[PDB]
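Scroll down for the structure; my scribbles are underneath it.
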2 protein chains.
Amino acid sequence: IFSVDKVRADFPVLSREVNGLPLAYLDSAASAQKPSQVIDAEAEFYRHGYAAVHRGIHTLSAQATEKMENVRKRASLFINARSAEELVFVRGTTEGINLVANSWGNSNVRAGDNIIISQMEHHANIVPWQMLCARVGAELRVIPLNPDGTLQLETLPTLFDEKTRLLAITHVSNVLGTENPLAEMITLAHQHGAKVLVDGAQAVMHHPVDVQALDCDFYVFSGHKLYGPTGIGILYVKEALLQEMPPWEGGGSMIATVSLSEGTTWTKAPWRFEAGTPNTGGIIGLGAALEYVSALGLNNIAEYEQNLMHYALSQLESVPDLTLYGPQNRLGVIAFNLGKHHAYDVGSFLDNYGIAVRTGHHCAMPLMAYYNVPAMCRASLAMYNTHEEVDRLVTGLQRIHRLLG
Amino acid sequence: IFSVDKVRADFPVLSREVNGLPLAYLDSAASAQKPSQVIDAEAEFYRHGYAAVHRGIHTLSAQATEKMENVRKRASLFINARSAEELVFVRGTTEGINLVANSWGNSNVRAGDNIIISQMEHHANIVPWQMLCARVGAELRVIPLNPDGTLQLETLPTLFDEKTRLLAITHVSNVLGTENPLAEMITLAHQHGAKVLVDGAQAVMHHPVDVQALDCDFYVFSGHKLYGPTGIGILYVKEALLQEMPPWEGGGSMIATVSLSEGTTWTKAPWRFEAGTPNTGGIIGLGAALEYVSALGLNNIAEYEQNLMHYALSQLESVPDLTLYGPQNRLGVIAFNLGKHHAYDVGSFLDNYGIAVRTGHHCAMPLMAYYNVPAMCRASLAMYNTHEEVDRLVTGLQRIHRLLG
């Protein structure tokens, strides 16, 4: 099982000091810190086996190509996709959603159709669908929230109809920490012939994820939140849908033939969706990140994190005038407001105490609006965070209270 | 000035051995090796200042945001853009071309219009325009080649007309090493009201590049060819055009406001075109790469490389039955065929001698077709390559000749 202290000693940024104080990094929901195994796997790859990966003859290139197709496989196993060919390497969740929206969206959603998202979505699971609806004349319908941060599921009967082509929904909210009941919802959507895109940017680091049990048609996530590098993410599409999708970006490596007088032909899935040099260094790093989480055990992480969350919720009970947002069973993040202070001031005092939290709309304006607040403060409690970091948060909020109140 | 030996000692992969032999990496045109200053700038950033960059309050995040906006500025200075706000961070040249093609292309090229590319383009400067022409009903016209690997400029009068909305052309060919006369061509295009997109993936590492003197409207290049990481590239657009372009990817950070009942508004250029977490690690690395080239001096590099090229061309003169393709003044790469052996066999023998060259169509099928060959072999002679690596190439080709002939 889990030793938080052994885990923290893998993360070099956690030794840092900030504003002369010891960093309490509580913003892993925005981007996670990377263990040195991740950092060094990327660096070693650049120091020793670097080459172009376009299935080259020469050795380094042939080896780099295989290391990359191994990360594809490993990622596919990590989410239990049926095969490696169902995963497309993207820049991150956001790019993965725009690829679906354009490639699948353009040939499957028509004027008069509708698409459903929820009021808790992140802007990455909003904007691309908004753009698709404008382009084709479809309607974007929304599942409303309940006060407690959970979706009003009683509204589906009225949102799902025979024009519903897609449900795009978050696994886990980045502000509320709510986990949506994806499997039952996917069951429902599928009964109307609607596909489901699952945004799992805040799910893959907290517990095991199984796309076959989910039965989601599309699943997306980013590496930088899952202790990996930036610039790399994964888009999973069911083989049967991926095989009919037309290309989105065009260029090198995604074509089979290119003619200036007979036109161009495409290569097969997944490679049809990856144009030009891939972020090979980010792919190697992402494989390291996946091996590092799998070796900790998602179920040991989940367990440590859950207990940390319970500890935090319980101590925050003694911060006066604290508003929490979201369900009690929240995963990963704690979204809150302190009395009437603007979150911006609350996060500047916390920052000034060496405590990193995220403050603002969190790329979720419609969720702020639902709560009728312009912004919120948010703490992430990841696998490398401690009781002591929690205590500093509580104390800092109490002091912010005393001083500004 | 330039010490090739001092330069090589910065590149860790050049000490490697391959197939038990000392690597002679002659494939920098496909992707370049990275100096340890580049590798370590990325790694240090992850070990010590890592955070989300979405203009966060907390310290690390505020610092990461500034490091990134400094790389934007530095890149803008490296190509002499008038300002930092004319550069968009992309995955690489390919993504930069698809962004222009969609964002600018969709609102500016209509049914009946035409777009001009050349017969030497790379697939990245082909495919996106092919897709745009299919979507809107425009015609893709091509500047033909001369035998020597130079464009037939006498054909422009017949290709440019009042329906020509764009010229997309390479700076430097990745197979022939030809440098197109961009400034005069841009002058011409502009006289018809056509914009010009310059593909400079093979220009930025060989000599200084100045987008104001060029007067190109769009310029693209990738970091992995310019001694930098993967997953990061630059798209330069003239401020006046960039300011009217609508967004391409949607999501976090590129919006000003997001409403589920009043619609969404956009932020300003460049940030309107960057959705979701950026490849922050690749950006830091790209800044290191830019500082490392600028400190060598593009003009010292150009000079060393040119002399290396002259040395190579002269020794290859004693390889029997060698076909070279491209002009004598070629930059960077040497494209060739050995007698009647398929390039694939030539590159496997070379590989087996520890010599990495690229063999195939090089993501330029129309250029192979022009030469009526399915493929070619290609050597890159970059700033870290030596006379001795050239000699091994020549010797290996002579032996391949003797054995297979």
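Per Swiss-Prot, chain A residues shown: 2-406, in order.
This deposition comes from X-ray crystallography, 2.2 Å.
Using the three backbone atoms N, Cα and C, a Cβ is placed for every residue, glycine included.
Taken from Swiss-Prot as is:
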- A:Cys364: active site, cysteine persulfide intermediate (ACT_SITE)
- A:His55 to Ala: No effect (MUTAGEN)
- A:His123 to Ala: Loss of function; possibly due to destabilization of PLP in the active site (MUTAGEN)
- A:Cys364 to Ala: Abolishes activity towards L-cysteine but not towards selenocysteine (MUTAGEN)
- A:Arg379 to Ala: Loss of function (MUTAGEN)
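The structure, with features from Swiss-Prot marked on it.
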residue  : record               : Cβ within 10 Å
A:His55  : mutagenesis position : 19
A:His123 : mutagenesis position : 26
A:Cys364 : mutagenesis position : 25
A:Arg379 : mutagenesis position : 27
Cα proximity to A:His123 (mutagenesis position), best match among mutagenesis positions A:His55, A:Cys364, A:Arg379: A:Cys364
Cα-Cα distance linking A:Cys364 (mutagenesis position) and A:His55 (mutagenesis position), given in Å to the nearest integer: 36
Collapsed DSSP category at A:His55 (mutagenesis position): coil
Rounded inter-Cα distance in Å - A:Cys364 (mutagenesis position), A:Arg379 (mutagenesis position): 12
DSSP-derived structure type at A:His123 (mutagenesis position), helix or strand or else coil: coil
